[PDB]
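Engineer: This structure is in structure tokens; I'll ask about it shortly.
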Amino acid sequence: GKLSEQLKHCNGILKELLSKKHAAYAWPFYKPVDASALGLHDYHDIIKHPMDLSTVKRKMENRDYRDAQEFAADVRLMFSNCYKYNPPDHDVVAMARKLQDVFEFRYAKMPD
Ligand SMILES: CC(=O)Nc1c(F)cc(C(=O)N[C@H]2CC[C@H](O)CC2)cc1O[C@@H](C)c1ccccc1
């Protein structure tokens, strides 16, 4: 159906975001932010709903997402967390912006 087809487009986007093509700026988003490892002892006080591409991949594989909108909400939550926690001129924010550009332009090519 339409939902299955739209979720296949989402899975295609997810595969691209995890691909070597985008690795130079995607890598901070591959796994959950390790707040303790990075010394970010305020991270989980500021970010109430952590999200990352490994979590999106697990949710896609487990058929957690019922539609494209639900998938997109998690990918955008991941970027929003980065923009909320970090100063806007930090390298990780520049990398978030670049990966979100990849995401938004391909998400816009969703089949109707
Ligand atoms: C997905 C994400 O956003 N991760 C992530 C993060 F939440 C915060 C910081 C970080 O160090 N923020 C600083 C902002 C200014 C404060 O005064 C000191 C903390 C770094 C992060 O990624 C590491 C791997 C990174 C490190 C360097 C370049 C790219 C990614």
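Residues displayed in chain A correspond, in order, to Swiss-Prot positions 344-455.
Even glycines carry a Cβ here, placed using N, Cα and C.
As annotated in Swiss-Prot:
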type: DOMAIN; residues: 344-453; note: domain 'Bromo 2'
type: MUTAGEN; residues: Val376 to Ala; note: Abolished binding to histone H4 acetylated at 'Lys-12' (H4K12ac)
type: MUTAGEN; residues: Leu381 to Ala; note: Reduced binding to histone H4 acetylated at 'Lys-12' (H4K12ac)
type: MUTAGEN; residues: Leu383 to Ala; note: Reduced binding to histone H4 acetylated at 'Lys-12' (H4K12ac)
type: MUTAGEN; residues: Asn429 to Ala; note: Abolished binding to histone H4 acetylated at 'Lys-12' (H4K12ac)
Engineer: Around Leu381 (mutagenesis position), how many other C-beta atoms are within 10 angstroms of its C-beta?
Structural biologist: 11
Engineer: What Cα-Cα separation, expressed in whole Å, is found between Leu383 (mutagenesis position) and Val376 (mutagenesis position)?
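Structural biologist: Between the Cα atoms of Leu383 (mutagenesis position) and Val376 (mutagenesis position), the distance comes to 9 Å.
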Engineer: Using Cα coordinates, what distance in whole Å links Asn429 (mutagenesis position) and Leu381 (mutagenesis position)?
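Structural biologist: Cα to Cα, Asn429 (mutagenesis position) and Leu381 (mutagenesis position) are separated by 13 Å.
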Engineer: Mind telling me which of the mutagenesis positions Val376, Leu383 has the densest Cβ neighbourhood, counting other Cβ atoms within 10 Å?
Structural biologist: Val376
Engineer: Near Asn429 (mutagenesis position), how many other Cβ atoms are within 10 Å of its Cβ?
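Structural biologist: So the Cβ neighbour count for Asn429 (mutagenesis position) comes to 16.
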